Every structure is written in C-alpha cells, then in structure tokens.
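Asker: Shown below is the structure under consideration.
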Amino acid sequence: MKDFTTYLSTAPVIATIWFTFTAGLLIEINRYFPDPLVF
Amino acid sequence: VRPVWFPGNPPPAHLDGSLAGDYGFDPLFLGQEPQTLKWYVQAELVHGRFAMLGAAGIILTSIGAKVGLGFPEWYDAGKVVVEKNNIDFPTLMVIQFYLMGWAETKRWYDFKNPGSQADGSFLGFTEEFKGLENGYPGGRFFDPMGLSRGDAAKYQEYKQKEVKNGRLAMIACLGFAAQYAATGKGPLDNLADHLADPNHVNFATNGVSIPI
Amino acid sequence: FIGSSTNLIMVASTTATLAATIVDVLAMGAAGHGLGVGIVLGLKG
Amino acid sequence: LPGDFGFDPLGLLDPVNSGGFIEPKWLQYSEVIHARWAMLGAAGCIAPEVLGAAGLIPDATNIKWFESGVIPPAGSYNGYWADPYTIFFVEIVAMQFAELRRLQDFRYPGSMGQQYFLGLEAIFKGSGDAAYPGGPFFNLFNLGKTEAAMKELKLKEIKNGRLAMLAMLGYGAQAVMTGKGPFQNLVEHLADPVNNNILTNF
Amino acid sequence: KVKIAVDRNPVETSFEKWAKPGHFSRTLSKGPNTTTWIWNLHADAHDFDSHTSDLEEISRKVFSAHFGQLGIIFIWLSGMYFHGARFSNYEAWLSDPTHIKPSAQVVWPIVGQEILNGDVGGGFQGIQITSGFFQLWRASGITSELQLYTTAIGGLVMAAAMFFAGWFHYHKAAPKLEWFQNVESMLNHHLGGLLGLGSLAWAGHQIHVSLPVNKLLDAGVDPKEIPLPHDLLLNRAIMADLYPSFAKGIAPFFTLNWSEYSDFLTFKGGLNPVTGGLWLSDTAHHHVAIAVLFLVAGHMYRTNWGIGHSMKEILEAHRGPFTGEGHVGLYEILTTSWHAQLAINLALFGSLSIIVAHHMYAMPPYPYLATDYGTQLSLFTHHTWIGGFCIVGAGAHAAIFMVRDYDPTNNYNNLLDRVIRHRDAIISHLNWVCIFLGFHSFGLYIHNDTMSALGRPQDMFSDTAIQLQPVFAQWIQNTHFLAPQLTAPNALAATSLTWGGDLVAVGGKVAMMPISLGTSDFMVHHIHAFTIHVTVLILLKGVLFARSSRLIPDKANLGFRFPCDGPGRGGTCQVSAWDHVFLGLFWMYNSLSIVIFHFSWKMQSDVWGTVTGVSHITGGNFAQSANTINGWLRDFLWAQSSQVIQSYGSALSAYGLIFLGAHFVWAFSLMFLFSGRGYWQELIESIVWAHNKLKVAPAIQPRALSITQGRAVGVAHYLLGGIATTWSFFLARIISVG
Ligand code: CLA
Ligand code: CLA
Ligand code: CLA
Ligand code: CLA
Ligand code: CLA
Ligand SMILES: CC1=C(/C=C/C(C)=C/C=C/C(C)=C/C=C/C=C(C)/C=C/C=C(C)/C=C/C2=C(C)CCCC2(C)C)C(C)(C)CCC1
Ligand code: SF4
C-alpha cells in the first residue's frame, strides 16, 4: 500500500489527476456560469 | 486462534486483535500503515455511531408511521418538518455547519495533537476534552455515567458490542436506502409485506435487484 | 438407406482405408469418411 | 490412484512441470467431485419418471427433468413453495457455505476444525487428504475399516461415478435431440430396438 | 513429445516495482539525471529482448502482453456495443435503414459543442458514425438494444477474463520455453480450433439465427414482431416454414443427401436486390466450406502420434541446384527469434487487411452497406492504412532480426545467405525499375500537364488522344463476368457487379455498378506500382544492408537504432535500418494517400450516385480529368474540399476544426524533420541560464531530444497530420454529399 501510494505519487499519475481536477473545475465553472467573456 | 472473517485464511500482519472488532478483514490492505489504520479506526467509529443514531431514528419514526400517529416516512420527513414549521432550509443547514464544524474540528485537532484540546483554551475546561484512546473520548461530558474507568474488561466487552452494533447499523442504513430505492415504500411497510408473504414478497420479486 | 449406393461407397471407403491401434483407427476412419463423402457427392454430378 | 487404469492419452497427470489447476491433486479431486455430483444427477434425472411410471408419485409431478425449472424455455413447474429465483438465492447462500468451506479444507488441510462453527468442528477435521474427509458425519458407518476394503470402495466409487458421468452426458444429449425423457428412451428402445435408435431420430 | 510445461509462481505480484520507474533496465534503474531518461523509459519499456537474454522469460512477457492487448480490445468492443445500445438510434434505423443515418455518439450540452448533435433522423440527435456497426448488427440478426447491452456485459466480462489470464500466465503459472516452441502443435490448434471452429460456430449462428431474422427483415415484418432467436432454435416448425429443408432435420447431413440443403446453402452470387448486400445463404455456405477446409488443414503436423508432417523435414526436403542448401536453418530461425515471426506475420496481416479493404468494397457483405457511401469510404480507407502500417512494421522487425538474431554459423550457404550475398544486384535492379516506373508513370502526367497548358490536347495521353487502354485488366474483367456461363456452371450470377452486368440499387442510390478501366485507370495503377516498388526498395535495402555496407562495414555492432557514424567519410546520417523504416513510413504515406484518393474519386465519379439514368456524385469527370495533376488539384482536392471548408455553423464543423488542426500538426512536424538537436540544445542552454538566474533550474537536466527521437517525433506528427487531414476531408465530403 505504501508502494501503491508511491506509484500514485509518480509524475504521470499526478499529472493525470491534477489535470483531471483542473479541467473538471473549469468545466463545472463553464456549466454553472455559461459563456463568460468579461469581468 | 481468534475467529477470522474468512475461516482458513490467516489474518494480515497489521491486524493483530488489539482492536475491537478485529477479524482480520482487510483484503485490499487499506490499513497497512499504522497512522492510516488509526485514522480509519476513528472513521469507522464515527460512521458507525452516526449509523446507529440514524437507524434508531428510521426505526422509531417508521413504527410511529405504521401505527397511526401521523409521523412521516424518513424520505419525506425533512420536507414536511421544514414546510410545517417556520423553518427556512439554508439557515438551519448553516447552523448545522457551525456546530458540527466546531465539534468536528475539535475532534480533528485532537487526532493531530493527542492531548491538546485539554489545555483550557475552550472556555475553562481541562481534562474533560482529553481523550482516553483513539476515538474513545470518555471524560465527564462524553462518558457522564462513567463506564470506561471501572471494570476495564467489561469496558473492552462494550467496545466489542459498540463496533458490532455499529457495523450492523451501517449495513442496516445501506439497507434502508436500497430498500427505498427498490420498492418506493417505508421500510417497516416492507417488513410488513415480508411478514405477509415471505415466500413471494422479496428482492427476487421486486423486479429490480435481479433483472432476469 | 441400408444397402443403398451411398452406404456401399461409404462402407467400401472405410474398409479400404482400414485395410490400407486406436490412433490408426481414428486416422484411417477420418480419411475413409472424407474419401467416401467425396466420391458420393462426386458421382452425383 | 483410485481408478488408475493407465488411460491417459493426453498426458495430463505428468508431475514434471505442472501447476495451475492441471495437477494430480486438483484433477483426481475434481474427478471425484464431478463423479459424486453426476451420480446424484443421474439418480435425480431418472427418479420422477420411474416413480410416475410405477404409480408412486402423482401425475402433477413426475415431469421430465429438463422441464423442472432448470430451463424455463424447456418448461417450468408451478407448485413449488416459491419462485425459482427465491429458491436459487437460498441455493447461492447454502452452496456458497458448503463449497467454500470445502475449498478452504483443500487449500489449508485441517483448518476447518478450529474456528467456532456451532460446535461443528470435530466433524470437519478431514484427513491428511482431500476428496475423502471421513469423520463422524462424512463416514457415518465405519465402512472401509480395512485398508484393502477402503481401496475397493474408492475404486467402486470411481467406476459408478464415471458411469454416471457418461449417463448424465447421455441425458443431456438425448434430451436435446429427441426431446423426451431417458425412461421414455428406455421404453422406446426396449419396444423397438431396430426402429428406435440414434440412426432413426436424425 | 508435446505436453504442457509450466513453472509455478515465478514472479510475485507486488506493487514494489510499480514504485521504481525503469526497474526493467539495468541502465535506467539508476534513476534520472537528465530528461533523456524519461524518453528512454518509455521507448524501451516493451523491448523485452533488451531486458533479458533468456528466451523463456521474453516469451512469457510477450504472452501476457498479448493477453493485455486482447483485454483492451474486449473493453473497446464492449464500449461500442454499450454505446450502440444506450446512446444510439439503432432501432429507428432498423425500422428505416434508407432514410436514417447511423449515429451512436452524443455530446453533452456545454461550451456550444451541442451543435455537433445533428439531425440524423429517428427522433435522435448525434454524430453520424461510419464504422459500420449498425450494418454488422443487422446482419447478425440483432434487433433490440437489450441484446447489444448483454453483448456489452459479455465483452466486459471477457476483458476481465483476459486480464486475469495475463496476470495468471505471468505471475502464477507461466509457460515454459518448450511449451512456446511447439509450433507444429500451435499450427494444428490454431488452424483447427481458431479458424476452423470459429467459422464453424459462426456458420452455426448464421444458419440458425441470421438467415431467418434477416429473411423476415427483407420480407418487411416489423423487427419487434419478428420471433426472438431462441424460439427459432426451439421450434423447428418455424424454420421449416421459412426453409422446408429444416423439416428433414440433420438426416440429409448424415445420409450425405446434402443437395436438400439448397434452401439456405446457396451459390447465387451478386447482391440481394432489395438489400444491396451479399446473400446470407451464400455467406453461410461459405463459412461451412471454410470451416471444413480449415479443420482438414489443422491435422497436418505430427504431435504426440506418428501421423502428421514435420516442419523441419518439409523445409529441409526442398533443395535445388540453384539455391544450394535451400530452406535449411529456417526452422531454427523461426522457432528462436520473435522478430522474424513478427516480420512474417506483420507482412501477411497487413497485406490481408488491404485485401479485406478491396474485397469488402467490391462485394458488400453487409445489408444497407453499399449505399452508406460514408461507411464504404471509411472502411476501405481505414483498413488500407492499417495494412500499410503493418507492412512497414514487417520491414522494421525483419531488420531487427537481421541485426540482433542473425547468426551465420548456423546459417552458412542458405537462402538468406545468398540473398545477403547478391544484395547489390537486388538493390540495383530494384533501383533501376523504380526510376523507370517513376519516369514513365509520372512523366505521362507531366507530359499531359504540358500539352494541356500549351493548347494541344490532341497530343495528350487520354481516351480521345493517344490511348493507353488496360487491355489485360479489361480481359480479366470480361472473363470474370463470363465465368458463370462456362467455368462456374453452378453460379447464378457473377461474384461481383464490378465485372459487368446490370445494376443493383437500393432506396434510389446505386449500390454497385460495372466499373470501367481506361487510360486514367492505367495511369493510376502504374503510379501505384511505382510507389509500392519504391517503398519496397527502401525497406528491403534497409533489411539487406542492416548489418554491413561498403560505407559502414561493421554497421551491425552499432545496433538497429542509431543516429549515424559521424560526419566523416563524407557523412553517414541515416545509415541505420531504423532510418530506413523512417523513410519507408513517409513513402508508405505517399503511396496509400494516392491509393485512397484513387478510390474516393473513382467511386464518386463512376459508381455512386442516385438513380432517377444514374446521376453520379461528380458527374463522371474521372475519365477525362484524372490524366493531369491540375485535374486532380482542381476537380478532386479543390472541388471536393467545399464541404469541409464550409462546414462551420453545422454538425460537421468538427471536421473543419480537425481539417485545420491536422494541417497545423503536419506543419508542426516539419520543425523536427528539418532541424537538428544541436541548435535546440544550445537554445535550451540559454533558457537554463534564465532559469538559473531565478533559482528555478530543475535537478533533472533539460536536454534536447536525441537525433533519432527528433526523427521519430517528426514522422509521427507528419503521419498524424496528413492522415487526419485526409480523414476530415473524406468524412465531411461523403457525409454532406451522401
Ligand atoms: C487463448 C490463449 C491461451 C493459451 C494458449 C492458454 C494455455 C494454457 N493455459 Mg490458460 N487461460 C486463458 C487463455 C489461454 N491459456 C484464459 C482466457 C484464462 C482465463 C479463463 C486462462 C486461465 C487458465 C487457468 C486457471 C489455467 C490455465 C492453464 C493453461 C495451460 C494448460 C491448459 C490446458 O491445456 O488444459 C486443458 C483445458 C481445459 C481442461 C479446459 C477447456 C474447457 C474450458 C471451459 C475452456 C473452453 C474454451 C473454449 C474455446 C470455449 C468454448 C465456448 C463455447 C462452446 C460456447 C496452457 C499453458 C492451466 C495451467 O496453467 O496448467 C499448467 C491452468 O490451471 N489457463
Ligand atoms: C485450439 C485451441 C486454441 C485456440 C482457439 C487458440 C487461440 C489463440 N491463441 Mg493459441 N495456443 C494453443 C491453442 C489454441 N490457441 C496451443 C495448444 C499452444 C501451445 C502450442 C498455443 C500457444 C499460443 C501462444 C504463445 C499465443 C497464442 C495466442 C492465441 C490467440 C491469438 C489471438 C487471436 O487472433 O484470436 C482471436 C481472439 C479470440 C478468439 C478470443 C477468444 C479466446 C478464448 C480464450 C478462446 C481460446 C481458447 C483457449 C485456448 C482456451 C483457454 C482455456 C483456459 C481456461 C485453459 C488466440 C486466442 C497468442 C495470444 O494472443 O496470447 C494471448 C499468443 O501469443 N497461442
Ligand atoms: C457449429 C455450431 C452449431 C450448433 C451449436 C448447432 C446447434 C443446433 N443445430 Mg445445427 N447446423 C449447423 C451448426 C450448428 N448447429 C450447421 C453448420 C448446419 C448446416 C449443415 C446446421 C444445420 C441444422 C439443421 C437442418 C438442424 C440443426 C439443428 C440444431 C439444434 C439441434 C441439433 C442436435 O440435435 O444436436 C445433437 C445434440 C447435442 C449435441 C446435445 C448437446 C450436449 C448436451 C447439452 C450435453 C449436456 C451434458 C450435461 C452433463 C447435462 C446438463 C446438466 C446440467 C443441467 C446441470 C441445435 C441447436 C436442428 C434444429 O433444431 O433446427 C432449429 C435441425 O433441424 N442444425
Ligand atoms: C515532388 C516531390 C518529390 C520528387 C519529385 C522526388 C523524386 C524522387 N525521389 Mg524523393 N522524397 C521526397 C519527395 C520527392 N521525391 C520527400 C519529401 C522525401 C522525404 C521522406 C523523399 C525521400 C526519398 C527516398 C527515401 C527515396 C526517394 C527517391 C526519389 C527518386 C525516385 C526515382 C524516380 O522515380 O525517378 C524518376 C524521376 C521522377 C519521378 C522525377 C520527375 C521527373 C520528370 C517527370 C521528368 C524529368 C525530365 C526533366 C523535365 C528534364 C529537365 C530538363 C532541364 C534540366 C533543362 C525520385 C528522383 C528514391 C530513389 O532515389 O530510389 C530510386 C528513394 O529511395 N525520395
Ligand atoms: C517521362 C515519361 C514520358 C513519356 C513516355 C513521354 C512521351 C512522349 N512525349 Mg512527353 N514529356 C515528358 C515525359 C514523357 N513523355 C515530360 C516530363 C515533359 C515536360 C518536360 C514532356 C514534354 C513533352 C513535349 C513538349 C512533347 C512531348 C512529346 C511526347 C511524345 C513524343 C516524344 C518523342 O517523340 O520522343 C522520341 C522518342 C524517343 C527518344 C524514344 C527513346 C526511348 C526508347 C523508346 C526506349 C527504348 C528502350 C528499349 C525498350 C530497351 C531495349 C534494350 C534491348 C534492345 C537490348 C511521346 C508520346 C511530344 C508530343 O507532341 O507527343 C504527342 C512533344 O512535342 N513531351
Ligand atoms: C476387428 C475387431 C473388432 C471390430 C472393431 C471395429 C468394428 C472397429 C470399427 C472401427 C471404425 C468403424 C472406425 C471408424 C472411424 C470413423 C471415423 C473416426 C470418422 C470420422 C469422420 C469424420 C472426421 C468426418 C468428417 C467430415 C465432415 C464432418 C463433413 C465434411 C467432410 C468430412 C467427411 C471430412 C471387435 C472389437 C468387434 C472384435 C475384435 C476384432
Ligand atoms: S550528427 Fe546528425 S549530422 Fe552530424 S552526422 Fe550524425 S547525423 Fe549526420
């Protein structure tokens, strides 16, 4: 389990999780606030 | 020696038997680290205690709903309380966040620093917010009748009873949720239907649980 | 069907390949059935 | 060792470089498990037809074995105390307990006589062998108290079992092809041995 | 002695080596110091030969890898069936195949991408799919979404079984080397069990499920009203109602009176006229014949009993005066070298995929496929590309064998040796014939361009000026069309409409008509011959000179993949066989792009179109326009790019976006192909200085990509760009004019 957490701490897995979080956050913001251009 | 969840297999090395409810049940090895196992012990106790309190609420309100007292069913209870009283929903939710976040955060930072909430910084209280063990906070407030400091072997027996009743109430609440999602009825109405026709009214006749 | 021309060709093919252990029985019986099915379906056309 | 007649054309009991589920210990043990389930299958697929032809059980029962509810396309029987899925969940739980404790004695020999099972622990001590536990329930009457008598009984179990396995494959084949029961096939082959064979039903 | 051989518990299942990147290589297990390490970690991840020298361990690794691939493919099939059941218009399409467009992908309503859900009919909105799954599912007799859902669950379960099989046969019970080396047994089992039992069981499903359901669908009865397949197995009276042969049962099979099975085992040929696909009775007879043929073929090699042939004995028996020892040593080569096997199997698997493309366009096997012009173009193009890639791979792994596994002290005066020993003659003759083909094939186009530009059309190579008729192909076509009358008496029609004859139309569209070959077809076929010969030249030169040349006498010691041997001796850039694969990749792209352009223009010009006479999609301009480059430039690319360039504001706008994006990626590749890593390393030095100034220089040192990685990135973005460009062009074009 320690080795599995080290594997999850490796670089492409963290890039995948972090870009999934960032893309989902932007997707959620563009859903609930549709089409923002200003402010 | 001790009874394992799966007879024949030895228990894992990180589950020894010192814990209450220690049956060696960790096939995914989620608690190999001792700090993660400590945190999961306390999460198990909190989920279990909320499930026991919730399941007792479900059962008592459903008894009072089948016997003609006018109690709602639990999937309509929150709506009818908010609408029949003078209660706005988001203010009661925010007050819940305040009180539960205060108490919960005291629990969090007593997990982090183990004797630190008994400093006197909360109003004047000392050693009444000191914990006894991991997830066992018995002082004068949380153990007022005082069963954890007399007859220690009987207190170990109560720890075993608490963990077993908590696991039973967690699967019972998962019960009530699944039973409602399948049948669309009150759970003690479902119990009345099973007592009416045991051989014919069940999950193999709901038409949802086995779709064949 | 017994005594017909297809029966005679199949029995003659199986006896010819068996006259030409369990393994030899299976192999020459498969070859005899193949040759017999070929001759039966070929003499029709 | 029981039923060792030397017949292995495809060489699967080779001890050299074995593993997985191809192994002497797995193959002999699965051979006796298939044998015992097929003896029970052969007796169970015969018995309603012969007891309805003998006039012992009524005609609401005594149906063909594939019309029992095994295959509801082949026909089902209303008159059981519940639906067949209500029956089948009890079968899931019961056979899960039985087969799963049997698996644990195969994987860990003797491990089914320590953890508390309602006082049923001396019954499941097993022996130093799979496939033949014994004990006060799996050997009720002490049959095979002599070692040679025990070998003879194991060999008779093997032979009656292999015969019943061939018979159960027979019941499946006849049931698919002619669409009737095996006792009905007995009646037709004993009535006309020439005009009721496999060569006629094509 | 053929038997099962397995080692018990070789490799423990543990997450430890997941947490140690590059554990498999002694060099890469030291850890990263520069950025090059990462790339190496992914480049050498699956090169199992460079991990261990033990052939057994390598063989086990490739076995479990193959299981992983099969599990991935099963996940993919599961996905296609599930999306076909839950997010499609398949039932509506079944009720009206001629006026509902197959769609099985829907987009969510965010950021305006909702417009991609277009009006496909059937009260549905989505992206029209061109994989041809709907036609496959109708041909298989599927009628409801429930059956597709159950197929999805089944494929997912099978994927879980494949990944368990991988884990099991690597970590728990891993086969021994002498198990892997039983190639005679492997051929017997794969020819019997795989191809044989595969086509037997499929013919079983066809005869028992496909034929009645599709016979009713062609009769016109509502799909929901059609009896479910299990009822067809259960009550043989219905089977006897549709085809009376089934009344007699399996008695004519065993009594050899097979002529009574003519109801469902036919030899009609042509296409089903109400449906535009091959007769399923012909397909059933075909799969039964194929089954019997392969089961006969699978009993050829000796295993545990005396009967059967021996591969080494058949190889060592064929020796002549011209070739010396002949095929001696080839058995030893093909039972110890995975790369040789991979070369052979890739070559034939690619060629087979190209044959699949041609035979599936020419003889449409699925119902309502020939008139789904987008599906036809997509399938042909796709399988042609896959084919070409596998051929280039064949050349690659042939060269990899030549460098790593070739050992002449077991291979001394042999077929391979003589090929190596007259390689200069081989390459020089191939060189000359490539230049000859290039000059005369391309020169006719340049000649025509010049004559057309100079106002002298009477001096061109065309059907009205100096004609160059494909007399041989026309003769073969005519012979094929006249074959049912004399040389195939039991055939009611020719095997394909393209030979000649009438015209089969479905829903007002042309399914297939006779294809005529003229001067333009002559010219494109010789262009094809030229490009294929050049690709063969590059790849074959790569494999023949992989070990040594007059330039690099010891090239073998430098490996398969290396940048060069320095600027000396005039310059030795791209001398490696890997670099020959790199150039062969570009030439393969060239060849197959002209092939799919030929197919697209020819079909739209002389085959497809509506029936009123037939009005073709491009009016029949091929015969007069496909003789000049300006003709291809104007009448094909420019003319048919209208749909893609004006796809904005509609559901096809994604094809415009991917048109532009693909152009961009193609161009982006040119930086890598045209430049070199010295410049980039120095640029990175300056940037590293800038990062050092602000205390943000990484501990893993930024390095420019290697020479070979620059070439690899280059060719990959080049291929992706070009291929995706033609993809967007094709799909937008054929969906809007289809
Ligand atoms: C397709 C490639 C492939 C190949 C070449 C092998 C080869 C092998 N397997 Mg592996 N295996 C595979 C796939 C494969 N397996 C898959 C997909 C699974 C997951 C199910 C496994 C799980 C597995 C286990 C658990 C074991 C093996 C074992 C073996 C070895 C001996 C098997 C044997 O001959 O017994 C003869 C085969 C049988 C007695 C079973 C045949 C009947 C079953 C049900 C399979 C039916 C297949 C058939 C195509 C299904 C038709 C369905 C249709 C009628 C509807 C042999 C090395 C054994 C081993 O390692 O011993 C050394 C072993 O214990 N395999
Ligand atoms: C007649 C039995 C039989 C069948 C049907 C196959 C089929 C296959 N083998 Mg072969 N194999 C066999 C016997 C057989 N093998 C024997 C006897 C040997 C030893 C001489 C081998 C040695 C061997 C090697 C080294 C490899 C294969 C591989 C393959 C697969 C090629 C991929 C493909 O295109 O298939 C299309 C895909 C399918 C048809 C999917 C269905 C597959 C299931 C598992 C049915 C196949 C039957 C299987 C043998 C039964 C296993 C039962 C298991 C529980 C014991 C294919 C599944 C390759 C592979 O891909 O490994 C994973 C591979 O590398 N085989
Ligand atoms: C290769 C795949 C395949 C399969 C699976 C089938 C299957 C079938 N076909 Mg056939 N068919 C095929 C190819 C196939 N066909 C081809 C290639 C042709 C062209 C020549 C035909 C032409 C054809 C005709 C003309 C007819 C059939 C018919 C049939 C059905 C009955 C056949 C029969 O009596 O078998 C013999 C019986 C068996 C093989 C028995 C199976 C063994 C059993 C299941 C074993 C069970 C043993 C087990 C221990 C017992 C269960 C215990 C458990 C409950 C606990 C059967 C569904 C008949 C039909 O019904 O049409 C609708 C029919 O009239 N077929
Ligand atoms: C327009 C683009 C283009 C052209 C014309 C060429 C041309 C050629 N390539 Mg090249 N290639 C290209 C792109 C191109 N390539 C690119 C982008 C790459 C990078 C991947 C390569 C990589 C590459 C490889 C790896 C190989 C080639 C080879 C060849 C030669 C093939 C032999 C031949 O067909 O001779 C016939 C000549 C032609 C087809 C050129 C046109 C001649 C015209 C029609 C007639 C000439 C008469 C002229 C008008 C008279 C002029 C008079 C005037 C001076 C006064 C040919 C010269 C191969 C080779 O040389 O082996 C034989 C080879 O192996 N090329
Ligand atoms: C590359 C292929 C190619 C071919 C086959 C042709 C063919 C032709 N051109 Mg074109 N042309 C080409 C490329 C080609 N051109 C290109 C690239 C351009 C742009 C520069 C032109 C620009 C052009 C113009 C402006 C004109 C032509 C014309 C012609 C025609 C007359 C040529 C002539 O009289 O030559 C004389 C013939 C020869 C020199 C023959 C030499 C080759 C011999 C036959 C090879 C034999 C080898 C033999 C088989 C080996 C045997 C060995 C053995 C004995 C041992 C002829 C059809 C003329 C025309 O009007 O046509 C109607 C004309 O005015 N061409
Ligand atoms: C001498 C003797 C005897 C006798 C024995 C016998 C009588 C035997 C027999 C044997 C036999 C009698 C065998 C046979 C076999 C056969 C087989 C094994 C077959 C197979 C077949 C097949 C394989 C087929 C195939 C096919 C099909 C399916 C279709 C297509 C075509 C073909 C034809 C190819 C006794 C014991 C009494 C006594 C002692 C002495
Ligand atoms: S470095 Fe680049 S350029 Fe210099 S030789 Fe090697 S390859 Fe040719």
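Numbers in chain E come straight from Swiss-Prot, and the residues shown are 12-623, 626-751, in order.
Using N, Cα and C of the backbone, Cβ positions are placed for all residues, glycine too.
Got these off Swiss-Prot a minute ago, pasting:
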BINDING   E:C575, E:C584  [4Fe-4S] cluster binding site
BINDING   E:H676  chlorophyll a' binding site
BINDING   E:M684, E:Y692  chlorophyll a binding site
BINDING   E:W693  phylloquinone binding site
MUTAGEN   E:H676 to S  Accumulates approximately 50% PSI
MUTAGEN   E:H676 to C  No PSI detected
MUTAGEN   E:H676 to Q  Impairment of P700 function. More severe; when associated with 'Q-656' in PsaB
MUTAGEN   E:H676 to F or L  Loss of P700 function
MUTAGEN   E:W693 to F  Unable to photoaccumulate an electron on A1
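How buried are the listed features, and what sits near them?
Answerer: Taking a C-beta cut-off of under 8 angstroms and a sequence separation of 6 or more, E:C584 ([4Fe-4S] cluster binding site) has the following same-chain neighbours: E:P574, E:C575.
Reduced to three states, the DSSP call for E:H676 (mutagenesis position) is helix.
Taken residue by residue with DSSP, E:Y692 (chlorophyll a binding site) is part of a helix. Neighbour count (other Cβ atoms within 10 Å of the Cβ, all protein chains): 10 for E:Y692 (chlorophyll a binding site).
Around E:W693 (mutagenesis position), taking its Cβ as the centre, 16 other Cβ atoms fall within 10 Å, counting all chains.
Long-range C-beta contacts of E:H676 (mutagenesis position), restricted to its own chain and to partners at least six residues apart, with a cutoff below 8 Å, comprise E:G734, E:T738.
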Asker: Take the Cβ of E:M684 (chlorophyll a binding site) and count every other Cβ within 10 Å, whichever protein chain it belongs to.
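Answerer: A 10 Å sphere around the Cβ of E:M684 (chlorophyll a binding site) contains 13 other Cβ atoms.
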Asker: Determine the Cβ neighbour count for E:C575 ([4Fe-4S] cluster binding site): the number of other Cβ atoms within 10 Å of its Cβ.
Answerer: 17
Asker: What is the interatomic distance between the Cα atoms of E:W693 (mutagenesis position) and E:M684 (chlorophyll a binding site), given in whole Å?
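Answerer: Cα-Cα distance, E:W693 (mutagenesis position) to E:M684 (chlorophyll a binding site): 11 Å.
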Asker: Suppose we screen the binding-site residues E:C575, E:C584, E:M684, E:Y692 by Cβ distance to ligand 7 with a cut-off under 6 Å; which survive, in sequence order?
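Answerer: E:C575, E:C584, in sequence order.
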